[PDB]
Each structure stands twice: as C-alpha cells, then as structure tokens.
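Below: the structure, in structure tokens.
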Amino acid sequence: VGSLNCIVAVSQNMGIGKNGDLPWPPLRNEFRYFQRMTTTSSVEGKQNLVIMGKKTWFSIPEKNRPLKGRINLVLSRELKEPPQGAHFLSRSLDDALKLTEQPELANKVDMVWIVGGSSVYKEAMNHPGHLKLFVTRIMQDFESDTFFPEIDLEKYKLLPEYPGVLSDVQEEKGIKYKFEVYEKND
Ligand SMILES: NC(=O)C1=CN([C@@H]2O[C@H](COP(=O)(O)OP(=O)(O)OC[C@H]3O[C@@H](n4cnc5c(N)ncnc54)[C@H](OP(=O)(O)O)[C@@H]3O)[C@@H](O)[C@H]2O)C=CC1
Ligand SMILES: COc1ccccc1/C(=C/c1coc2nc(N)nc(N)c12)CC(C)C
C-alpha cells in the first residue's frame, strides 16, 4: 500500500463545512483538483482508497457517490454495513488502515486519501509516521459549522512545490485560493 494523505479545502477561519455542504459556493476547478489528486495512481493495476466519516459520505450528492475510480471506505460505529454505493465500512481509523493490508485489499490499493471530516483529519494528523496534507487555502472567511484541526507546523513542513500542483493563486467566482502540500515524518 502506498502513501497516506489528507486532502481538504479550508477557509481563512479554518471552516470546511456548513450544514452538510461546503461554506463557499461551488468552485468547479477546485473540485476537479480534488478528483484528480485522489483518483490518479502511478502504480499499475491499483486504485486509490478514500477514507471518510459517515457525515462526509452522505454530504456527497448521490451523483458523485461512490467517488468513481477509487475504493470508497466509510468510518462508522453505528452502521452495520457499508452505505448504499460504498465499498467498505470500518469502526476506527486504525481498523481501516489494517484492512488495507488484508488479502482482499493488499495488492489493490495504491495511495490512501483521508477526505474528512474534522475528527478523522485530527486523528490522521496526530498519528505517528509519514503523512502528507494537501490543503487548498480559500482566501476569505466563510460562515462554517465544522472546522479543520490545527496544523502543527513544527512537524508539518510546507513543501516549496510539488509535481502536479499549481503554485500560483487561482480564482473562481470572485474567490481566490491556493494549493499547498505539507509533509511530516515522525
Ligand atoms: N474539504 C472540505 O472542505 C471538506 C468538507 N467536509 C464537510 O464537513 C462536514 C462533515 O464532517 P464532520 O461533520 O466532521 O463529520 P464526519 O464526516 O467526520 O462524520 C462523523 C461521523 O463519522 C463516524 N466517524 C468519524 N470518525 C470515526 C472514526 N475514527 N471511527 C469510526 N467512526 C467515525 C461517526 O459515525 P457514527 O456516529 O455512525 O459512529 C461520526 O458521527 C460536512 O459539512 C461536509 O460538507 C467534509 C470533508 C472535506
Ligand atoms: C465539492 O466537494 C464537496 C461538496 C459537498 C460536500 C463534501 C464535498 C467534498 C469535499 C472535499 C473533501 O476534501 C476536499 N479537498 C479539496 N481540496 N476540495 C474539496 N472540495 C474537498 C468531497 C467531495 C464532494 C466528494
């Protein structure tokens, strides 16, 4: 199994969601970036795995659900089986990562992408080992009711560029944003 990663888009006030949707209006190219980064795998005969909490799963409109071309895993202790359209269900983050090593998935999964929400991000980020964060900084404040956990910059280094990630300011619907990649190894 290849690398472990988180990917998020976050306002200046650290918001990632409001009422089960994003705090900002739809940013089509931002979403295209999320789909590209999470779907593209350099290893022949493998797909990437996306890991998400239950409320994030149900935030994806049925049209984009499961995320196509990726294996979709949902975290929940209440659910008894994967939701309609999902592929896997685990009861903890550690369980989901252990599962990638089982015979059913060990030779099928390339990268692992944690796609939210706030508790899953927090636990992924505080878990020893090699981890990258792909963070889109939406450069305005937006009313939110979720939030991204604190990024400890003593351990997460902001990389000075990264292949396949544009380094300059983007703008859609009058909202400027930029792409960042952070890496820790502890
Ligand atoms: N980049 C972005 O801007 C992103 C935005 N979002 C937004 O964030 C919001 C959803 O996030 P949030 O409210 O944080 O919720 P989550 O997606 O984290 O869902 C939480 C539910 O998931 C299950 N859960 C979470 N972590 C675990 C765990 N480690 N083990 C087992 N079960 C777990 C629990 O279910 P149970 O109670 O069944 O056990 C929990 O009640 C929405 O507004 C969505 O639009 C989401 C992702 C990215
Ligand atoms: C348009 O996206 C949404 C709309 C409504 C509810 C949830 C989302 C999602 C959010 C993001 C998770 O990591 C993300 N990372 C980045 N860089 N951008 C994102 N947008 C997400 C996931 C996809 C829908 C499946």
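Here Swiss-Prot sets the residue numbers for chain A, with the shown residues being 2-187 in order.
Backbone N, Cα and C atoms are what each Cβ position is placed from, and that goes for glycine too.
Summarising the annotation, Swiss-Prot assigns domain 'DHFR' to 4-185 and lists sequence analysis as the type of evidence.
The NADP(+) binding site annotation in Swiss-Prot covers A10, 16-22, 55-57, 77-79, 117-124, and the record cites experimental evidence as its basis. Mapped onto three states, the DSSP output places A10 (NADP(+) binding site) in strand. The Cβ of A10 (NADP(+) binding site) lies under 8 Å from the Cβ of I17, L23, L28, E31, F35, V136, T137, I139, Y178, each on the same chain and at least six residues away in sequence.
One mutagenesis experiment named in Swiss-Prot is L23 to R, and its note says Strongly decreased affinity for methotrexate. Decreases catalytic rate constant 200-fold. Decreases affinity for NADP and dihydrofolate over 10-fold. Taking the Cβ of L23 (mutagenesis position) as centre and 10 Å as the limit, one finds 21 other Cβ atoms among all the protein chains shown. When secondary structure is read from DSSP and collapsed to three states, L23 (mutagenesis position) falls in the coil class.
Of all Cβ atoms in the shown protein chains, 18 besides its own fall within 10 Å of the Cβ of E31 (substrate binding site). Marked as substrate binding site by Swiss-Prot: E31, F32, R33, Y34, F35, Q36, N65, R71.
Here the residue is the original one, while Swiss-Prot reports the published mutagenesis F32 to R with the comment Reduces catalytic rate 5-fold. Reduces affinity for dihydrofolate 9-fold; when associated with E-36. Counted within 10 Å of its Cβ, the other Cβ atoms near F32 (mutagenesis position) come to 14, all protein chains included.
Quoted from Swiss-Prot, the note on the mutagenesis of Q36 to S is: Increases affinity for dihydrofolate about 2-fold. No effect on affinity for NADPH. Annotation for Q36 (mutagenesis position): spatial neighbours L68, criterion Cβ-Cβ under 8 Å with sequence separation of six or more. According to its DSSP assignment, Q36 (mutagenesis position) is helical.
Swiss-Prot lists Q36 to K among its mutagenesis entries, and the accompanying note reads: Increases affinity for dihydrofolate about 3-fold. Reduces affinity for NADPH about 3-fold.
For the binding-site residues shown (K56, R71, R78), fewest C-beta neighbours within 10 angstroms: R78.
Long-range C-beta contacts of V121 (NADP(+) binding site), restricted to its own chain and to partners at least six residues apart, with a cutoff below 8 Å, comprise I52, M53, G54, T57, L76, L94, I115.
Among the recorded positions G18, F32, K56, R71, the residues whose Cβ sits under 6 Å from any atom of ligand 1 are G18, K56. Taken in sequence order, the recorded positions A10, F32, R33, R78, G118 that lie near ligand 2, meaning a CB under 6 Å from one of its atoms, are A10, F32.
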